[PDB]
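Step one of this worksheet: look at the structure below.
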Amino acid sequence: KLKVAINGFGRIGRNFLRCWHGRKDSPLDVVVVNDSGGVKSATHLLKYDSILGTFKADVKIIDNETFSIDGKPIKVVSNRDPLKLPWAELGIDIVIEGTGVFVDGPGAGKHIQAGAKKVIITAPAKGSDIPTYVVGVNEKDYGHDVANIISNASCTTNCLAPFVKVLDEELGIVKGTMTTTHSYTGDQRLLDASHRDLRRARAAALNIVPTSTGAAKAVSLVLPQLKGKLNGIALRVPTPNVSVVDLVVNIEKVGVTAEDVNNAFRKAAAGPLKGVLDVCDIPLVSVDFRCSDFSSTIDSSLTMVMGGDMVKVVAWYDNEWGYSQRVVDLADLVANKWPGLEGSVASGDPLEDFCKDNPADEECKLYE
Amino acid sequence: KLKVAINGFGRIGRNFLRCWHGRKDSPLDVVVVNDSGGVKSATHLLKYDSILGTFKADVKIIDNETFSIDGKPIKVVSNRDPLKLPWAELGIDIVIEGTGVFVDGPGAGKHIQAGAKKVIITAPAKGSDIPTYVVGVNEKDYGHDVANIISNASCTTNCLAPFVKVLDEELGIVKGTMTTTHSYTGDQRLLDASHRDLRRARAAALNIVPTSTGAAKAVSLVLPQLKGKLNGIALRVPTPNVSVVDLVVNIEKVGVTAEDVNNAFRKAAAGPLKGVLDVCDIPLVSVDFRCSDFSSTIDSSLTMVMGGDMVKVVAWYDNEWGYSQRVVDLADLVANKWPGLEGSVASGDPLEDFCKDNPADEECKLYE
Amino acid sequence: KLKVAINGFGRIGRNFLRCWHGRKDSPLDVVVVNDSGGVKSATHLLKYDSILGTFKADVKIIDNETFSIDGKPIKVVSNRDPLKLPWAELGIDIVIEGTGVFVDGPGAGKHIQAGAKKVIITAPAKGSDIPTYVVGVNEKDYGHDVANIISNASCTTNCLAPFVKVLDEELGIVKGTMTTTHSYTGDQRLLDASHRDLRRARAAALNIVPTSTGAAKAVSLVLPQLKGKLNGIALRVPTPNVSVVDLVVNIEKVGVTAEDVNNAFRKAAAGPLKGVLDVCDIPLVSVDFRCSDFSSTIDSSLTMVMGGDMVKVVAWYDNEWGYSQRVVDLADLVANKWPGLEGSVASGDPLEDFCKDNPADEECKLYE
Amino acid sequence: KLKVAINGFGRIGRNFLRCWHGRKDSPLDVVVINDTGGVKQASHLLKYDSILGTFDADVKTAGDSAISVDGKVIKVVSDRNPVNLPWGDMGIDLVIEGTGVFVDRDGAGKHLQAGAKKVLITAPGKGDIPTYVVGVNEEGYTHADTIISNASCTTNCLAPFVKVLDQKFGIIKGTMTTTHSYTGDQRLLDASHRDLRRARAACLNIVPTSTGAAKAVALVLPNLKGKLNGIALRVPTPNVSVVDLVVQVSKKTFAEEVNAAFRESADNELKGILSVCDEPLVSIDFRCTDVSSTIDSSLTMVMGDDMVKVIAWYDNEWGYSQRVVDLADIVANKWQX
Amino acid sequence: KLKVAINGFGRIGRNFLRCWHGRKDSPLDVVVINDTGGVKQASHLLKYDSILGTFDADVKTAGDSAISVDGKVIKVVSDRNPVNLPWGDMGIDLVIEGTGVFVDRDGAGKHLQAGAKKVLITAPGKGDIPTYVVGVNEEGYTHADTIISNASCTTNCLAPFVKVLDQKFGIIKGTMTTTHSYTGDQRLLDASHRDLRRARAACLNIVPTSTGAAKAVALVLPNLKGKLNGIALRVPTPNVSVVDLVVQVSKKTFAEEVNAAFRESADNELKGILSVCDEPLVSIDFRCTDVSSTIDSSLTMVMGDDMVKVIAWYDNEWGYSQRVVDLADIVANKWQX
Ligand SMILES: NC(=O)c1ccc[n+]([C@@H]2O[C@H](COP(=O)([O-])OP(=O)(O)OC[C@H]3O[C@@H](n4cnc5c(N)ncnc54)[C@H](O)[C@@H]3O)[C@@H](O)[C@H]2O)c1
Ligand SMILES: NC(=O)c1ccc[n+]([C@@H]2O[C@H](COP(=O)([O-])OP(=O)(O)OC[C@H]3O[C@@H](n4cnc5c(N)ncnc54)[C@H](O)[C@@H]3O)[C@@H](O)[C@H]2O)c1
Ligand SMILES: NC(=O)c1ccc[n+]([C@@H]2O[C@H](COP(=O)([O-])OP(=O)(O)OC[C@H]3O[C@@H](n4cnc5c(N)ncnc54)[C@H](O)[C@@H]3O)[C@@H](O)[C@H]2O)c1
Ligand SMILES: NC(=O)c1ccc[n+]([C@@H]2O[C@H](COP(=O)([O-])OP(=O)(O)OC[C@H]3O[C@@H](n4cnc5c(N)ncnc54)[C@H](O)[C@@H]3O)[C@@H](O)[C@H]2O)c1
Ligand SMILES: NC(=O)c1ccc[n+]([C@@H]2O[C@H](COP(=O)([O-])OP(=O)(O)OC[C@H]3O[C@@H](n4cnc5c(N)ncnc54)[C@H](O)[C@@H]3O)[C@@H](O)[C@H]2O)c1
């Protein structure tokens, strides 16, 4: 519905589309993606995935720039600049960062300058200005007139968030850390070629990535209670796409079994996060978690306590699905809300809207 | 000298300025503000305070937007939109917030994407990820290239944290409450009118405006060591400009008297909070603290202890002046931590500036 | 100097042999290989390695049976039953268990019965009596000819040894939890096919597996000082030989930094864990610790002090070759104090010391 | 109705299963397997694949030996000895040498002896084997034949079209070679084995060898014998593999002529069997594509119009059992007994 | 003693570097590199390698540009503009790019006028490119000719003996292809690029392609053109790669006859150039191996004494560099100017 596009074109964008496409009831009007490669390169790549393979649809490349999916006619712009991006030229409000380089509101602003209204980030953008977002966790915090330039944190983050939020607030962490099975990712130099660092340079095909991420800190970025108490690097490892994590942490709870947590997870799974995340009990391995509809998928067995405090919690995810699954929902929560606002009718806050418009109202300013 | 910035000419603005201009050798200054004030007014608006009175230097009104501060040529603009802020368009580095409406990094990154690096609000924003900052409290804790835009919480808090961040640290509070005065500020209503709020809507001119504030908790928002350990009351009293906080605290320090803590504060004033916290000796009242560059202003005699455990501590603080004196210096740590201070950091060992320039291809910092 | 077989071609023993041949003056008289494949198959891998590649020198394949490693005549055999191992015939001294199966005492002991003297396996303790044995930690304890049935547990285990002795002894841990980058293990199968259980039942070739491992128990079975206090899970990963563990631990000593522990490591690397423990300080990647010499190696950086008491710390180790060194180490560790003594120089008028041979004497009638 | 059974429930099993299940309208009454693999394990095997992913199909091990695939129970026990393997329990229609170890003629019969009628070895049989497969000998197959085999997926892949190519063009001589995956055929890690190569870990290497495909052509192709042979390369893949072929041929032409020839070949024979295109896509992009093999029509460059390098893909796993499933129903067809 | 500079510190850089140090009595005053790569970063990239492990030596970029290795400093800067590169600062003798973008003649010049004299690039350049490789065209090197490049390893691999084959037996026609390792030519994942395959992820797949080799054969050879051509496969290797070839040769023979020819050819001219063995081996078994490749004579089967499948590894990286050093040496030696 609302004109959607994708700044740049990351792997995510492909599957994201492949989701947005699979995606059934899109209130999102995807019409173009900033793929610096034309209709060809934008049709071929996205058509066949390293995992999802050739898509189950049509990649018709219209006008050497456009491209339709069995009837989803969609342009493909091609420019490494934000300012020459048909957002105003195509009413694009919701957009998608694909470059990963535009962790700046400016670039998004440049998109806003190009007539964008809303963009996401395929990372925790280092502009701290925009509060990140993640479904099942802080998506509810998303309202209107808050960060038109929009942000979300990393899949890694965007995976652990809910339950690590949930389990603590159900159990209570004082601090603790985590790693994961993060994958070999093009952000790393697949073979040993300089990247200002050695890590991503080293041949990911044969090594883990010794490197600190932001997940261990972007955690509290949606859950304040987690302020600083999390650290310790996740691990990018030779996986195609799999991304599974476990975090051990202390406790402030009584030190229940490693069972009545997956219970709480089952609860968290059932109640607040049905479909949002998941939890399993069959001992499964990397690839099986595939196109998983859950930012979080968790075993009950590997959970383990020793003295009440220390609690390792298995978890899995896929960047793509997860990040997609989030943005699968994000723009909707944007769409269903910001376009077609249709605010309330309670005079108690009628002016507060005009204050939400102009907080320097004749009388709105509060607590200085 | 750095291209510092200030959102609008808020009633804190000129204070900052007149104190910044009163300041001897700040490496920091703005050359342009933005508000529909008219410089000639704005000058007068700056020039002859209702409290500090006429400045001791004439700012030439070069024109309706520009001017020269007694030979310091500085501009203003007139707009309410943070987008079209000529910030890079005047090379702006880091901004100060004046409206108070921007509890959001969202409104901030605007200024960033207007061409700024970071921003500060003279207010406790609602951006958790934004840490407020206050001398002797979180300066070294502050790190540049972390949480780009920040703010400072209430001058109250800005005054609060100083002593407590030693008080409990030497004494040790069980859970004590604070109580402060408050001079009528524009957010309130001088002659009873209609803010959505009831409290800050009556004729503050006469009646005490007793109002709550996250201040008694926003302290924890940078002093979690006392998280939840305090909640109090602010008291908006008919004063032109003046404020004082009397916080009682149950102390695990048996019934230690006060003067000793005040001597520790005498120490602390002679210590961490040089120029910030003052411990006084003279019967002194609202004006009798006017324009002191101290934030925390305390009289040991006027302090005392009820039951050894619980002990109250009177602490004075201007609203406007002190804030400035603090925030003006608080701004410095950002220049003291200025990005490379624009000099002598990148002796090609990075090769990363170009990688910062050629953002994607030479995927140096392709974080993922 | 002391007779050394190969009980089935242990790839561990392979490099261990490669170690041994690469060793300087090992009293381990390597003499024969029970590789169920003949001289042909039992030299090809001894001439070309997966992670080492071709050997430096040539293990010439002398007769259809029995060969040399560069003029070092070494026999071969082809059998699977210890009782069918002509080892007394070859005066064999130490069990060189490559079959990786006879974690049992007796079948292993059968080799002693076959004429060996002391058991040695890459075996976690199937039973208990088998002394959980590693250099650096539980090596000096080894009683000369006392309890000949010994071995070493999993790589990870003997990998754990130094720090799991160090950190505690240097800090004092209440509990803790590790997890290591575990290479795929030959015993665990390549693909999704028939398997003991479900876990290794997949193609970790492209997937990944954690699982329980007695290591934590084992190293506690090594060092009771944290018996039943540590846990964690190795992480099967598509690596030929990558093996580097983390460790998260609630410690007792104040939330001191890591460098201290790393200087403690420095001192510990200086200390008895010299050569088997390294303090890693250059940022390096998995393979880089190729053919390494240290059962433990810890990057300066990833050493993390989460909550002071909670502390995260990596540790690197060549799962095989290092272990092989360790394997070479423990043998020499015994080979020195080996039964080359003065052959029972003690004297006792004890008819026990007389009937010790003629135990069948109701005169003495051994206690039993 | 084809009460077929498998022993050694190898990857092809689930493949065949997920085929059989996916191959709706099955006269194949496969209700009986056997493998050292655990009973419920066999499910997880099928229920969780590294290739097809976890099976998108309800799974249940019923009581135990029987396994309710989406409900369709199927017995399976754990054993190796044919005479132990009680095919007589359902008087099995066909045996399938999923074991990979009873390439023998006897054990096959011993399965029949222990309760079956027909045999198709999963692998190129050990000598006295009438090999039958689509394109070449599936027609030449009569149900009268009992102990038969399907040769390697590779073989299963290559045979027909290149044979048809010869039928189309006339091949003086031919040299092919697979880009085969790494498989259970080789040791995972640096283990012992008959051949040094497979004994090597090699999961990051390639195996220079030759499969019976290089010869099973003659085993199946009457004209095409001896003159048409190359080697095999088991190469660093966990998955669907490709294969080269150069052919000294008679017909003076260029690939494009043969391309359409290979195009019409799909339009006549490879329909549902083999495939060919030129959209440059990687092996993965060929996963589970039931057309058992694909050809890059372009890169089949032409040398003097006699020497003819050609490309060839193949779903070593999925299309294989598919073709075996094909012949399975072909055995269900004309099922004289 | 030859002041050669190295733009584009590509894997060959450390390779040749490690070679340069692995080589003894350097005729090469290669005291200078160039790459965007971080000085220390490069040092580690030198000091440590996914292929060879760490560099068993000294690494300490002397100041910034220079790099103290075994006392030997070596310059390097992070620049892309050829004319910016301080070729004049040392008055560079030979251009050595690794960016893989100077297929042109011009950047060479844009390197030359900046103070360089000779020019060779690893890959077969595009245009007026003087093909040069040991055994074949290296002899053509005089000092007048300066702006040259090198053939590909792949190219270099087949190069001499295939001619020697055509020399020894005569080749009617021939078709080759590599098992090439994945390179910078492919973005780790399928990200936009000229060749969709080269774009394709394929870090677990193959690259159906055809390097200039399949033509550079004609380039490096006097007459061996067109008739001799195949394709290229960059395949799932991180390491030394193999290359297939079937030749349609003139002389009638059997394999070892020509493999003996290979054998007798191995010593005299292919000394350190190639090799040939029959121990059943796989990829890794030749890491850092001096010669360009070994031949599996056994698996070099023959069809009708003309069609001859052939086996060939190749140290895509190191032996290339070895050859690159060799070529460099050939240019280093007989240094007329
Ligand atoms: N894919 C996910 O779900 C996910 C999850 C979290 C984070 N990330 C990380 O974020 C980044 C992007 O996500 P990705 O995985 O899709 O990676 P990616 O490498 O596919 O994304 C970068 C893409 O953007 C294109 N691009 C770069 N600059 C451009 C410009 N100026 N104009 C137009 N196109 C431009 C590149 O050509 C490339 O195709 C990566 O580093 C990735 O690791 C991805
Ligand atoms: N003056 C004090 O004592 C005090 C105390 C605490 C906090 N503050 C900070 O200052 C804010 C208000 O106090 P003040 O001192 O600034 O008085 P103020 O009333 O002058 O601050 C609001 C000013 O910002 C301007 N404004 C509002 N919206 C604007 C917009 N879109 N664009 C440009 N300008 C806009 C108005 O012109 C106004 O002058 C507070 O919300 C807080 O942020 C001030
Ligand atoms: N290599 C390590 O780092 C490590 C560490 C801890 C434990 N282990 C275990 O110990 C085993 C030895 O380690 P490895 O490095 O030598 O790998 P490995 O491949 O050598 O272990 C398997 C070997 O056991 C032999 N084997 C088993 N049953 C046999 C039988 N009836 N007859 C003859 N040989 C038989 C095989 O021939 C094979 O050589 C490993 O298989 C592994 O399970 C290994
Ligand atoms: N798809 C192909 O590429 C291909 C090609 C040609 C032939 N094949 C056939 O399929 C096999 C390849 O796939 P796979 O996964 O079956 O490989 P595999 O070689 O591992 O087959 C053995 C399977 O059967 C079981 N098994 C073996 N011997 C057994 C016995 N005596 N008793 C019980 N169970 C036994 C094993 O547990 C395993 O699941 C080959 O061995 C061959 O028979 C497949
Ligand atoms: N082995 C073969 O026969 C073969 C196969 C493929 C390609 N090639 C060619 O030969 C070379 C392969 O070996 P290689 O190690 O040189 O390859 P490579 O993949 O390392 O080449 C890229 C290198 O150039 C550097 N580089 C790129 N742009 C640069 C710039 N603007 N400034 C400075 N440095 C820059 C990179 O940092 C990196 O080190 C490539 O040049 C390639 O075109 C030959």
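Numbers here mean position along the shown chain, with the first residue as 1.
The header says electron microscopy, 5.7 Å.
Backbone N, Cα and C define each Cβ position, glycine as well.
Noted in Swiss-Prot for the protein shown:
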type     : residues                                                                       : note
BINDING  : D:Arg11, D:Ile12, D:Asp35, D:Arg80, D:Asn316                                   : NADP(+) binding site
MUTAGEN  : D:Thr36 to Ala (Swiss-Prot position 101)                                       : Reduced affinity for NADP, and slight increase of the affinity for NAD
BINDING  : D:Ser152, D:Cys153, D:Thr154, D:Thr183, D:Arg198, D:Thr211, D:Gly212, D:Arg234 : D-glyceraldehyde 3-phosphate binding site
ACT_SITE : D:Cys153                                                                       : active site, nucleophile
MUTAGEN  : D:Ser192 to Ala (Swiss-Prot position 257)                                      : Reduced affinity for NADP, and slight increase of the affinity for NAD
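Sequence features, as recorded in Swiss-Prot, placed on the structure.
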residue: D:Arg11; record: NADP(+) binding site; Cβ neighbours (10 Å): 26
residue: D:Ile12; record: NADP(+) binding site; Cβ neighbours (10 Å): 25
residue: D:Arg80; record: NADP(+) binding site; Cβ neighbours (10 Å): 15
residue: D:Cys153; record: D-glyceraldehyde 3-phosphate binding site; Cβ neighbours (10 Å): 33
residue: D:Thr154; record: D-glyceraldehyde 3-phosphate binding site; Cβ neighbours (10 Å): 28
residue: D:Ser192; record: mutagenesis position; Cβ neighbours (10 Å): 19
residue: D:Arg198; record: D-glyceraldehyde 3-phosphate binding site; Cβ neighbours (10 Å): 23
residue: D:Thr211; record: D-glyceraldehyde 3-phosphate binding site; Cβ neighbours (10 Å): 26
residue: D:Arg234; record: D-glyceraldehyde 3-phosphate binding site; Cβ neighbours (10 Å): 26
residue: D:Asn316; record: NADP(+) binding site; Cβ neighbours (10 Å): 30
The rounded CA-CA distance in Å from D:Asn316 (NADP(+) binding site) to D:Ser152 (D-glyceraldehyde 3-phosphate binding site) is 8
D:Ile12 (NADP(+) binding site) -> DSSP, reduced to three states, gives helix
Below 8 Å Cβ to Cβ and six or more residues apart, same chain only. Which residues does that give for D:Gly212 (D-glyceraldehyde 3-phosphate binding site)? D:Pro124, D:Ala151, D:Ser152, D:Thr155, D:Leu219
Where does D:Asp35 (NADP(+) binding site) sit in the DSSP three-state scheme? coil
Given D:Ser192 (mutagenesis position) and D:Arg80 (NADP(+) binding site), what distance in Å do their CA atoms have, once rounded to a whole number? 22
Subset of D:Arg11, D:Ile12, D:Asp35, D:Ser152 (binding-site residues) with C-beta under 8 Å from chain C: D:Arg11, D:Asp35
Taking only the Cα atoms, work out how far D:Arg11 (NADP(+) binding site) lies from D:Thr183 (D-glyceraldehyde 3-phosphate binding site), in Å, as a whole number. 10
Restricting the comparison to the recorded positions D:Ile12, D:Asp35, D:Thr36, D:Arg80, which residue's C-alpha is spatially nearest the C-alpha of D:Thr183 (D-glyceraldehyde 3-phosphate binding site)? D:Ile12
Which is it, of D:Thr36, D:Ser152, D:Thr183: the one of these recorded positions whose Cβ has the most other Cβ atoms within 10 Å? D:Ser152
As a whole number of Å, the Cα atom of D:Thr211 (D-glyceraldehyde 3-phosphate binding site) is distant from the Cα atom of D:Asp35 (NADP(+) binding site) by 25
Work out the three-state DSSP category of D:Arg198 (D-glyceraldehyde 3-phosphate binding site). helix
Listed NADP(+)-binding residues D:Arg11, D:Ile12, D:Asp35, D:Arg80, D:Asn316 - what's their greatest C-alpha to C-alpha distance in Å? 25
How far is it from D:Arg234 (D-glyceraldehyde 3-phosphate binding site) to D:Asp35 (NADP(+) binding site), counting Cα to Cα, in Å? 25
Checking the spread of the D-glyceraldehyde 3-phosphate site as listed (D:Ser152, D:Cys153, D:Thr154, D:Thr183, D:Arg198, D:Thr211, D:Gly212, D:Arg234): what is the longest Cα-Cα distance, in whole Å? 18
Given D:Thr36 (mutagenesis position) and D:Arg80 (NADP(+) binding site), what distance in Å do their CA atoms have, once rounded to a whole number? 7
Consider only the recorded positions D:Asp35, D:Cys153, D:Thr183, D:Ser192, D:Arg198: which of them have a Cβ under 6 Å from an atom of ligand 3? Write none if no residue does. D:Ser192
Quick one: Cα separation, D:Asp35 (NADP(+) binding site) versus D:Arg198 (D-glyceraldehyde 3-phosphate binding site), in Å? 23
Using the alpha carbons only, what distance in Å do you get between D:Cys153 (D-glyceraldehyde 3-phosphate binding site) and D:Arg80 (NADP(+) binding site) once rounded? 24
